[PDB]
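Following: one structure in structure tokens, then a few remarks.
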Amino acid sequence: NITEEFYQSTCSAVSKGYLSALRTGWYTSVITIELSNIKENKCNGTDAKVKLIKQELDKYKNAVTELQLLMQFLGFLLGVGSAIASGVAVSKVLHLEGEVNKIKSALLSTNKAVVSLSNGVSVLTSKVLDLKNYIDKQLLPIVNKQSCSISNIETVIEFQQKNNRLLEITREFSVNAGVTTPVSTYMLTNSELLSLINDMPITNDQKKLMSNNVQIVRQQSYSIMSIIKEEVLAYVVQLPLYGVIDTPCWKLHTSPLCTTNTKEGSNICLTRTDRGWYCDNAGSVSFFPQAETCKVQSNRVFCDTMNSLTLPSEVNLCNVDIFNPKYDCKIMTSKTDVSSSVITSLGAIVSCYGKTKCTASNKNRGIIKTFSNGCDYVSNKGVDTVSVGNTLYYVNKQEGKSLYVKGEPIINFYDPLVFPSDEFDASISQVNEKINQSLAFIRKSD
Amino acid sequence: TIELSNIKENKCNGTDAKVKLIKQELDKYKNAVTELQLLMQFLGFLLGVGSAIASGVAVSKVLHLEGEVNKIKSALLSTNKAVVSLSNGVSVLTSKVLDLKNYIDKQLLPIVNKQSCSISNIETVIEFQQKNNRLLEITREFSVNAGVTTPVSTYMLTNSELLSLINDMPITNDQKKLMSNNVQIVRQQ
Amino acid sequence: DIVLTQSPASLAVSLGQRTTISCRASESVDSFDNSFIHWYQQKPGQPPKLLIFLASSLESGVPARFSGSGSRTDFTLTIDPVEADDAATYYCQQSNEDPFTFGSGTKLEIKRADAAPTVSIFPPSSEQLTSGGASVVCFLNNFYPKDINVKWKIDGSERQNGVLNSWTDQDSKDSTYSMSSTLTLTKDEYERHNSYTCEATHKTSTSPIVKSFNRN
Amino acid sequence: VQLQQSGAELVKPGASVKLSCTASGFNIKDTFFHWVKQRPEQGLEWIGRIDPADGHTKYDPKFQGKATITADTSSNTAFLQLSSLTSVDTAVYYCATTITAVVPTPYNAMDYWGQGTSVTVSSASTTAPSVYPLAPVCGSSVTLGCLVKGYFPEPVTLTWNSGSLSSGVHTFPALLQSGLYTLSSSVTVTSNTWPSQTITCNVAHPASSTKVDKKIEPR
Ligand SMILES: [Zn+2]
Ligand SMILES: [Zn+2]
Ligand SMILES: [Zn+2]
């Protein structure tokens, strides 16, 4: 499964076992709730049974009215999308004349139908709740039969269950301005969402993937309010569809790499800034700089190409030889020699500088390693916690073998006299350019 | 730990409103169990990268092993608090905060099989949905968060349960008094 | 474990009367509102058949001649009216606590009018005599009550060594018993004597029923 | 619906045996299974129960190590493995479930039972039966007999006229004498039926793979 390599030379680590599930595009469905506009109830009197049904009908009638009022490091390199552009684009089409009537007619006999909208796009539609028929054909008839003092108390409770979902939906949208993420259990129950996946135009491998991770799918989905014309409430559900699946993926962890002299100043530091998730797709490598935004379950990675850059395969060369000519690896430089630790998939990188106390501890044995100054690594095999200064990090206990690639720290090849100490997004070649400009200009004057 | 009974498929024919609620509730419960089974399967840049739940997950991983539950299950059969040593050697305290099994298997379902699914007293169905309610919210919170919740809600750990957990934590009275007077912050962390 | 004591261990009941069986529990077998006691009927050669579940619920397809009662530690099965088919053993069982436990059983016998046996005697088969063995079989069919005495006489003197007796269980239709008595000898010893006699002593007569044959 | 259990078993002392109980008419994933032991002239002993949906089992501790209950939903079959057998394990073993109930509980009554599997623990080898017809000595009705002597182990099956002659039949329980089993059966018909009509004793002994038919013939 998962493995890990720590490169001592550039103070970074690569975890390799993972598999992709990249969100590549969107699927939009139209969800409808058929609900009825009720005429004024003539049930006077405060008989205890009566007050409950009148109160419940009133909660429903207000909820409809409430709904009517409501309808009226390198992250900076990424670029700016519009998360709900697709679903909103579908939502606006539903406003056109007799589009609801088409949807309404399509779901008249079943609860699922494919409708060709006026713009030509065919979308799945679902009737997930039928309060129109329940109220008009079961509840109100029982009220007239029993003259509003219901003999059988269970029918009012049967209504209260049906009505709660419409009340929770109207409560959520009252607070979200009609666009929510993740999509709630009231908007789409778990069984409904699983059912939409079976009917989506994707391979069984994709259907099986989504069905086994509905909670991830749910979190990557949007719920867009659309209309309440006629007797219908309609909102668009925007689902992620994963167009790239099961390609190899790897995560890069990076930490500052500094010289190890104890004197307070005069230390110089260097950090790889390309930390994040890498997944090769379609002959290229997709890079996700904010690895927090990617969600991992088992050994499969769900990222979103909205948060990616599309890079040449040669990026991989930065891990093995940072100075290679084929790709200019991104680095940052400073004189701030602060101690910290980065917990990786299968261990921990410890950048220990200055006078910091740095230790690795076992749950049973106590402290079992004290670090020297510099960037080092420890496997999660014998180690349970790592303590850097006053910070105690627990280590990941995911199983897998890690291997330490010894090497001379890269920072030793720079002398502090010509080293450019404020560069936030420089490269291997860019630092050399500033060194040669600085090494010639100072030398030439003498 | 919450004690659950797995309800097998009920054979209730009939459209009497009483049956409709009982069957509606039993299926509602069965969905939650099925849902939970799906779940088992300026200077900020200088800070450094932790793994917030690496400790909790490490405990959670051990519980997946064959019959680790039986260790837990037998330890709490006679009390609601016990310390269990897991397979990896870790001794962790375990708490039984709710026993829904005994109500369902020995009070509800017996009355169902006895009265041929036609419940006489509507109070038992309202009793059921109230008994059932907390487990339904617990499963909702987990269903929307991919199984990891923060802050810890009152459905996950009631106020008295947490205050009791603090007493049994390996900490000084200064720590217990600190946590006990700021449960709402404790929940947030 | 919960111990269930059933009494009586056996009883005789006439057709059409009502009867009761008791089942007493060691500890209470109640949870909440329910008693987890069950009653099963078992006839020889078959698995048990469930009659009553929980305390008083009659299992579907079971005649409404069976009823159950009781609350905590004391339970009752009643059969009314008793029919000839009801001759069998009855067991109670609790499921309120693990392990599930069964009672030690109550055997119900149907009481009927006395009947003398129909006696048939059979000389050894020609194949068995070829095989070098010789068994004499005596059938005593459709009698009541079960208590009966059989004696084998060879040439007018009693012989007990080698007699093998097997009774059937009470017939579910006519409430009679049957039994098989086989006297097994060696072939050489069989054809050295002439008179083989089978004597059944039964309460249906003071003089025993005698069936015999002479080795032709 | 039907629960069909495997056939009778002869087991060497110290060896093991695995019994099966295959369900027809319903899917075992939807209920609970129990195994119950009944020794001859003994009571019923609950061995344990299983939920076939997830493998969860609960045993009477008396049987722990001795009894292992498993299930396979693929073949809709429940199993009982008995290990390291001694003579006190000679007994009839039953399968059971709740089906005649609105909601199946593991605490519900056992309303359906398999027919039982008869396990005999013995070192003795298998012995085929001798089948002997019993004609009357050389009234209005006549009684004929059939003697099945000296077989091992149980069971044997005996019918009359291939089962079409069932009324007036008495078949007696087998007994051990000198290490082997002996059983007999009588049939009573009107004296006008025999010897006019042929009457044949049918005896099958599966363990020795024998099946013979013996016509009753007058002496
Ligand atoms: Zn930590
Ligand atoms: Zn409790
Ligand atoms: Zn075996």
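Shown for chain A, in order and in Swiss-Prot numbering: 27-98, 137-510.
When the header is checked for method, it gives X-ray crystallography, 3.4 Å.
Note: Cβ is positioned from N, Cα and C throughout, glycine not excepted.
According to Swiss-Prot, the protein carries these features:
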MUTAGEN   A:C37 to S  Impairs translation or folding of the F protein
MUTAGEN   A:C69 to S  Impairs translation or folding of the F protein
MUTAGEN   A:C212 to S  No effect on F1 and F2 structure and glycosylation
MUTAGEN   A:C313 to S  Impairs translation or folding of the F protein
MUTAGEN   A:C382 to S  No effect on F1 and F2 structure and glycosylation
MUTAGEN   A:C422 to S  No effect on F1 and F2 structure and glycosylation
VARIANT   A:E218 to A  In strain: Cold-passage attenuated
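Features per Swiss-Prot, on structure.
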| residue | record | contacts (Cβ under 8 Å, 6+ apart) |
| --- | --- | --- |
| A:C37 | mutagenesis position | A:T318, A:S319, A:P320, A:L321, A:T335, A:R336, A:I413, A:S415, A:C439, A:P473, A:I474 |
| A:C69 | mutagenesis position | A:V76, A:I79, A:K80, A:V207, A:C212 |
| A:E218 | variant position | none |
| A:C313 | mutagenesis position | A:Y44, A:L45, A:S46, A:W341, A:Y342, A:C343, A:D344, A:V365 |
| A:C382 | mutagenesis position | A:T36, A:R336, A:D338, A:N388, A:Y391, A:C393 |
| A:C422 | mutagenesis position | A:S403, A:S405, A:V414, A:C416, A:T434, A:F435, A:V450, A:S451, A:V452, A:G453 |
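DSSP gives A:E218 (variant position) a helix state.
Counting every protein chain shown, the number of other Cβ atoms lying within 10 Å of the Cβ of A:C212 (mutagenesis position) is 18. Checking the recorded positions A:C37, A:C212, A:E218, A:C313, A:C422 against chain B with a Cβ-Cβ cut-off of under 8 Å leaves A:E218.
In the three-state DSSP reading, A:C37 (mutagenesis position) counts as coil.
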